[PDB]
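Colleague: Dropping the structure in here first, questions after.
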Amino acid sequence: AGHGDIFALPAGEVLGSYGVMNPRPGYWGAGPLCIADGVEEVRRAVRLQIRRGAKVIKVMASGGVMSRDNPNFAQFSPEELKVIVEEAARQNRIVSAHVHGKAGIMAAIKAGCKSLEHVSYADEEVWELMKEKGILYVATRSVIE
Amino acid sequence: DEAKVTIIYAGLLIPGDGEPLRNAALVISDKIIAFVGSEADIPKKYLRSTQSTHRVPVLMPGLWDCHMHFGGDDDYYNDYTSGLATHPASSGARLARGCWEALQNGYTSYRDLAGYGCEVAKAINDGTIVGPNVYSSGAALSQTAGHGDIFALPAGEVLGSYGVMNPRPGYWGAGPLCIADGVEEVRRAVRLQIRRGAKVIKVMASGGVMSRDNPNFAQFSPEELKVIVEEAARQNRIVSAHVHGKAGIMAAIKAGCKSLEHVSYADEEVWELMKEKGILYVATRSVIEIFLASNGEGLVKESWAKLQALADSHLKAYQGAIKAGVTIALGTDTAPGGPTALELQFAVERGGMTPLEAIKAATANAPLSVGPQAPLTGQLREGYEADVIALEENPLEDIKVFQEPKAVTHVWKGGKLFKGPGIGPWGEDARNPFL
Amino acid sequence: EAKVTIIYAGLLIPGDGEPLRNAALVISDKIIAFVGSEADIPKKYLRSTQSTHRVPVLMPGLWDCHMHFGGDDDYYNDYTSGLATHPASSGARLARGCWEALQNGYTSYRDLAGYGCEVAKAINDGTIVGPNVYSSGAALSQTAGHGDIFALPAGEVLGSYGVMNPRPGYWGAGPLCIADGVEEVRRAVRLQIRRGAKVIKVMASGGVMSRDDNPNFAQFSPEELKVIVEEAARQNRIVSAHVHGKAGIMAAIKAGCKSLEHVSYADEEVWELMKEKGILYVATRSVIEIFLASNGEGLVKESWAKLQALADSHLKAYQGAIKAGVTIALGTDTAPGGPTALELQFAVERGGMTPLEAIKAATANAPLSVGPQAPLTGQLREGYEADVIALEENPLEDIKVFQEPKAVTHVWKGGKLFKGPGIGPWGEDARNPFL
Amino acid sequence: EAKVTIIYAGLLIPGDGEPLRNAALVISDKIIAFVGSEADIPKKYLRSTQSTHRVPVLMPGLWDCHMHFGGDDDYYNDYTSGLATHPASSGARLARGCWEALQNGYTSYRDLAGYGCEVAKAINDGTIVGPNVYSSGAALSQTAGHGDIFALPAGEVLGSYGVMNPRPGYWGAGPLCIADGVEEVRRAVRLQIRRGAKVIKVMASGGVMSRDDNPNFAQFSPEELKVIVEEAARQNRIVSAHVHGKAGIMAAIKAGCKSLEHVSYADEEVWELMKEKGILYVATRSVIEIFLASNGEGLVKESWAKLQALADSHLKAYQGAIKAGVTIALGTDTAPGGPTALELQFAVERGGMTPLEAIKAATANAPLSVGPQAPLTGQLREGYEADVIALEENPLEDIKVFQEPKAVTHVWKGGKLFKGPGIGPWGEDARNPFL
């Protein structure tokens, strides 16, 4: 049910294709999207991208005004984000977080993400944190335009 | 094109929370209520701009039932097996009749706590059918061997259908029930309901006297309940917990649930906690009353003693909560179109509410049952949503008035007339959506 | 005590045969007890009748022999919506449609792909109202056939709709069934019957879906079609074949199909075979007319030349069949509540039927579309089923009269009034089924 | 307004027939409007033409009738790379290859195993450029057949490429399809058609892969081959059979295959049958020549004696077929962009064709390799498709001229210039399709 999910399809088709359970023939673990719920699953989720030669890890950490969906709501738990960062860090990758609302922004920061996309509700507080922590700001303004 | 303005003059206007007005008027502008006050005080701009006026004896908010189940089961299986065996197309057809019927009784909002509310609301919102505002849980979450489980079927069939492992074709993750065990699974369990558009999350947090089963025993671990609350909270939902025994009640509270159903063993301590924490109490007395009316035909002696003991507790709990001034809303655990109005009767005649408090429980308080997902509604006030009904008779003099749908003469939902003089079955300006 | 109703008609169109003037029809319970002149009504019925009516025009309830009970979300334009739309949503929407159908005087639908079986359960238990629904269950298609969803990958489609790999999730109960080989095709027919299918529908040719799609190519092997017919035959169903090109037509015939849809490349040889073998011809002209009215907005040059060539051929086929006196019924390939009446217009204005023959195609002939599953119906005759409608205006003078539902004033299905003066939305003596 | 181009040619090689000197060809839009002497050009074209060209040599676009669209990672030497290489990698690599193909004057490829169907989508939508691709989809092989990957265990291979057990992961859409039994083999052909396959390819014999492998042994039963042909035939495809030994050859013929690859043990009897039945002979000599050039580096004594014995037999077969006047086309079993031109050299220097007959095999005859899926093409004639190339040098004097792509100066596919003076890498009027 996150920003990467394909809401128009039923849930079984999507997790069948892109979940980190149920290994099978058909280039399992090697698509545009990976859906993982819970600390256990998110470890295999990062590990599967590294397996392909990923040089960065990308999380959806907020909603994205896809339906009448809320960009203000955070996505993934802090517990999952922390683990995702740590997994990437162990292989010398960073994590880049899709964030709009301040709650998602703050959680991605707190977790250890070093790059943020859109960052649409960034304010004074976010700017100072990003400078203090050396976190890249990638506005992606073309999408809004 | 200008705003669509409607003036409704009322002999008696029951706002929902607060003293009723005599010789009052309410103005609707488009979807919201633009003015409430005396007939004398209507602003002149609305007298100028109005396209339609009405005069009725009694005006009040659209009613809520805060505990419905959108199941539409075939009649065949008497237990929960029907939920699994009934094809959802059948369920959906039947639920369409029920939501129509709900609207005709002045029920403009339902909180579905287990079933297809999400899926059926799509056909309400796109205009294909008509119905109340539906705030749905999607599936009720239950542990294995919990109150949601179908004990009569073997475990593999049930978790195959309703578990959060083993994704597959067949509308996986989209049934009346979701079974999840452990912190990991319960995260996907909440997430799957949100995926469907759930506007509340419902947990089974105690047993429910289904077998010679214990309502005193809690269900789910505290660890799971905490996580379930947090998951809902992150998407700005609240969690509503089915609870009977005090252990389950206390655990649901501790976890962060903001709504409790039945609450049968609630005592002094529970009442104070619910007030302190702003937790809605939904007694669902109609369910108890059903099996009191059966009177123990074909039940063993001590299993009937057990139901009465629970019923008596449930009664004291509700009475004490009302007297203690716990915040209360009404629900019945029925199918759409069912006898939701009965709960007003029981609120008065069992609970001991005044008819006015009973109405408050079914209107002004009821949106609390979805927390932050509630619009400003359930009250006749400026700025609130135009969910308004009119009655022929004064329900403060006889609360049973609500049980004759002929007595609800006009129904507005979101400023639109769905029932009223010269208004068709599918509401005003209804067009066949298949042409 | 039999429930007797007398209907006096200025004009009585029986369905097959010369219309009567100054006529009457008697209903006794569910069957038609008498048809003849007002003068000749038997006196026993004048004595026993509890209600009488007087109307300008009376005729049989109308049939559409080619409907699809899909109720899809609007989101996906193609067949993906059939898979992605949750069936609870579909069922809700189909309830509106069946209501709407009945209001237009359509008392029978033959669903050739979808949830007719599942929705008819809610009609028959009285929860909603609608036409008599004879459903195929899923349309049978080969892999890469006209029923397949080419835009999705193959695994997703056969996972959802194949006859292998049984699993939780209403397996074997969707709008589509894909089966390859004699073995699989036995289970394919059997699974529809399991749902209560009253006809079996095959895709036996391509259907100009893409540019690499060819309506001239047959689908399924003769070996599979033969077995499909035999399986249906054993349960006293017939098979209805979607066919365009002559190769597919000839194969469906050879196999034993007794109903053909579209039949776009039917020529002399096909017409004679259909008459010789008693095979119903359902043109489904409305489908061609839809993409003629688009006129090639955003289509490549030669792909529009291809549709017109098919459309032209489909026209000549239909015209030739009518002239050759092939037995014909009407269908539209629409959702319930859709514009079924249009097909009468096209039967006259394209096909070249007389308005009277057009009515025959939508009434007396239409039960042939389900073979031995048909009761004696579609005609105003003694002993036939009381599916009867009344109109304000004479449709023999303007066949487009059927396209104003206000013009159908009374609808009886099985002797029960579902529309008529002072009669509610859910029919006479309707009760809320959830109380 | 038609887009008209005049090409003056010192030498025009039409494909089937005597070459013209001092000739011209007119293109109108996508088809060839005129072929004849420069003197005889119709005046209307001299008036209407927007561009003219003058070149030494003009002929049809070349065909390779035996390509494999694999795009494998280099890592695995055997067939394992087909399974292990991610198809996104394969597709990228195949884009270079199709570009490179077009630059050498190859305007049509018949892919007999791989992703031709999937890559042609990006050619046809204009994202990349390439030849007309007629693809088999996956090659069909029995378990333990020439398509099987013996080095992996059986479960992994049938999990990936079998026609049972549909699942997420682009099921049914790989370079290989394994099917055993009549039932499975229906779905096998159907799955390729689903992808847009324009020919069906079977493995009908062994292929000296190992020492326990025998090219003399047939593969698939006659029962399976018959059904495979019939399935293809119903969609207007033909089947092309990989065959070495006479038993496999005879079975493929008997079944109804209309194209044979390698045909290494073809003798008098086979030649006559192929002529009698109109069966294309594609020798694929380049494959034999590769392992002749290795010369038995790290091969056992008798396993090198086995390859030479096959190579010799393959040679006599091809030579005899040419002399017997069997209809022949050319293919190489290479990746797109590979050394397709080599096969012309071998047709002359091994087969003993004249350079003119060699060109006929790569042009006028080559569309026979897809039977009814062929447009009128491979020839410079009025009404045929404008797939035209120009060379700097006369290939009738040196057939190796084709192996320098600098020597192909102009390439037209469907009347559109993809290579020529002042013309960019992606062809004329190319736009970045992502803006």
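Residue numbering for chain C follows Swiss-Prot, covering 46-480 in order.
If you check the header, you will see the structure was determined by X-ray crystallography, 2.5 Å.
Any Cβ shown, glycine's included, is placed from N, Cα and C.
Per Swiss-Prot, the features are:
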type	residues	note
BINDING	C:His111, C:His113, C:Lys246	Zn(2+) 1 binding site
MUTAGEN	C:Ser135 to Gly or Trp	Affect substrate binding and carboxypeptidase activity
MUTAGEN	C:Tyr160 to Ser or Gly	Affect substrate binding and carboxypeptidase activity
MUTAGEN	C:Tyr206 to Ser or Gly	Affect substrate binding and carboxypeptidase activity
ACT_SITE	C:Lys246	active site
BINDING	C:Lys246, C:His287, C:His307	Zn(2+) 2 binding site
ACT_SITE	C:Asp378	active site
Colleague: As a test of the contact definition, list every same-chain residue at least 6 positions from C:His287 (Zn(2+) 2 binding site) whose Cβ is closer than 8 Å to its Cβ.
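Modeller: Correct list: C:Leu157, C:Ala184, C:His191, C:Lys246, C:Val247, C:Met248, C:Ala249, C:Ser250, C:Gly252, C:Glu306, C:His307.
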Colleague: Apart from C:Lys246, C:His287, C:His307, which residues in this chain have a Cβ no more than 8 Å from the mean position of the Cβ atoms of those residues at the Zn(2+) 2 site?
Modeller: C:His111, C:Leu157, C:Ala184, C:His191, C:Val247, C:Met248, C:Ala249, C:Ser285, C:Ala286, C:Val288, C:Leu305, C:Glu306, C:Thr329
Colleague: Any idea which of the recorded positions C:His111, C:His113, C:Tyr160, C:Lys246 has the thinnest Cβ neighbourhood at 10 Å?
Modeller: C:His113
Colleague: Using Cα coordinates, what distance in whole Å links C:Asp378 (active site) and C:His111 (Zn(2+) 1 binding site)?
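Modeller: Between the alpha carbons of C:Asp378 (active site) and C:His111 (Zn(2+) 1 binding site) there are 5 Å.
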Colleague: Which three-state DSSP class does C:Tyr206 (mutagenesis position) fall into?
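Modeller: Once the DSSP labels are grouped into three classes, C:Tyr206 (mutagenesis position) ends up as helix.
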Colleague: Of the mutagenesis positions C:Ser135, C:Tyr160, C:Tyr206, which one sits closest to C:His111 (Zn(2+) 1 binding site) when you measure Cα to Cα?
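Modeller: Checked the mutagenesis positions C:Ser135, C:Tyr160, C:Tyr206; minimum Cα distance to C:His111 (Zn(2+) 1 binding site) goes to C:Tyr160.
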Colleague: Measure from the CA atom of C:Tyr160 (mutagenesis position) to the CA atom of C:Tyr206 (mutagenesis position) and give the result in Å, rounded to a whole number.
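Modeller: Distance between the two Cα atoms comes out at 14 Å.
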Colleague: Using DSSP with the three-state reduction, classify C:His113 (Zn(2+) 1 binding site) as helix, strand or coil.
Modeller: coil
Colleague: Counting across all protein chains present, how many other Cβ atoms fall within 10 Å of the Cβ of C:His307 (Zn(2+) 2 binding site)?
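Modeller: There are 29 such Cβ atoms around C:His307 (Zn(2+) 2 binding site).
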Colleague: What is the Cβ neighbour count of C:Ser135 (mutagenesis position) at a 10 Å cut-off, with all protein chains included?
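Modeller: The answer is 28.
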Colleague: Tally every other Cβ atom lying within 10 Å of the Cβ atom of C:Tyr206 (mutagenesis position).
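Modeller: Looking across every protein chain shown, the total is 28.
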Colleague: Reported as an integer number of Å, what is the Cα distance between C:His113 (Zn(2+) 1 binding site) and C:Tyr160 (mutagenesis position)?
Modeller: 8
Colleague: Using a Cβ cut-off of under 8 Å to chain B, which of the recorded positions C:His113, C:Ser135, C:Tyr160, C:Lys246 qualify?
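Modeller: From C:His113, C:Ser135, C:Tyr160, C:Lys246, flagged as close to B: C:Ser135, C:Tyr160.
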Colleague: Looking only at Cβ atoms, how many others are within 10 Å of the one on C:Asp378 (active site)?
Modeller: 21
Colleague: So, three-state DSSP: helix, strand or coil for C:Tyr160 (mutagenesis position)?
Modeller: coil
Colleague: Take the C-alpha atoms of C:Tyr160 (mutagenesis position) and C:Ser135 (mutagenesis position) and report the distance between them in angstrom, rounded.
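Modeller: Rounded to a whole number, the Cα-Cα distance is 8 Å.
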Colleague: With an 8 Å cut-off on Cβ distance to the C:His111, C:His113, C:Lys246 Cβ center, who else from the chain surrounds the Zn(2+) 1 site?
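Modeller: What remains near the Cβ centre is C:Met112, C:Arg155, C:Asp156, C:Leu157, C:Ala158, C:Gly159, C:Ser181, C:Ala184, C:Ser285, C:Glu306, C:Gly376, C:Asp378.
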Colleague: Look up C:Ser135 (mutagenesis position) in the DSSP assignment and report helix, strand or coil.
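Modeller: The three-state answer is helix.
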